[PDB]
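Working notes, beginning with the structure itself.
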Amino acid sequence: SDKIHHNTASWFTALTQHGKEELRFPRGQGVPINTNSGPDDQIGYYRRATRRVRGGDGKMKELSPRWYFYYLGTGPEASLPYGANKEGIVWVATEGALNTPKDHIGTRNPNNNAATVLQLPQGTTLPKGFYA
């Protein structure tokens, strides 16, 4: 009830990390646009996922990391409190978001719903190697 004042999948498409800089955002930035949610809901984390696949040459390749957004209290780190330190997790919250789990939003079932394209408010800062 406190507000911030500065199978299963993400609801959104990923942000691909094309360079050496890791994902992070200035406080107050980074929550994807979602017209179906309200100001209380605007809080969560990005989680890094890195995939591997064998190339045409038969050698195992590692692809560029992909960062996926999950609302607070949902997803692989559903039990983590806002701001908790964990490798591959970076927290974001819009001013005025409610520090409560987003049970009413949950996660996407890819069998039933396509991902929403991840879009950020105009003017959001990104590290080098990221494009939204």
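All positions are counted from 1 along the displayed chain.
Structure determined by X-ray crystallography, 1.2 Å.
In case you wondered, yes, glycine gets a Cβ from its N, Cα and C as well.
What Swiss-Prot says about the natural variant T8 to I (Swiss-Prot position 50) is this: In strain: Isolate Frankfurt 1 and Isolate FRA. Within the same chain, residues at least six positions away from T8 (variant position) with a Cβ under 8 Å of its Cβ are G75, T107, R108, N109.
According to Swiss-Prot, the RNA binding site annotation covers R51, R66, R108, on the basis of similarity to another entry. Its Cβ placed at the centre, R108 (RNA binding site) has 20 other Cβ atoms within 10 Å. Secondary structure at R108 (RNA binding site), as computed by DSSP, is strand.
All protein chains shown were included, and the count of other CB atoms within 10 Å of the CB of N112 (variant position) stands at 6. Record note (Swiss-Prot) on the natural variant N112 to Y (Swiss-Prot position 154): In strain: Isolate BJ03.
Once the 4 unmodelled residues between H6 and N7 are set aside, the endpoints remain 35 angstrom apart, Cα to Cα. Largest Cα-Cα distance over the residues recorded as binding RNA, namely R51, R66, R108, equals 20 Å. Of the recorded residues, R66 (RNA binding site) and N112 (variant position) place their C-alpha atoms 22 Å from one another. Following the DSSP three-state reduction, the secondary structure of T8 (variant position) is coil.
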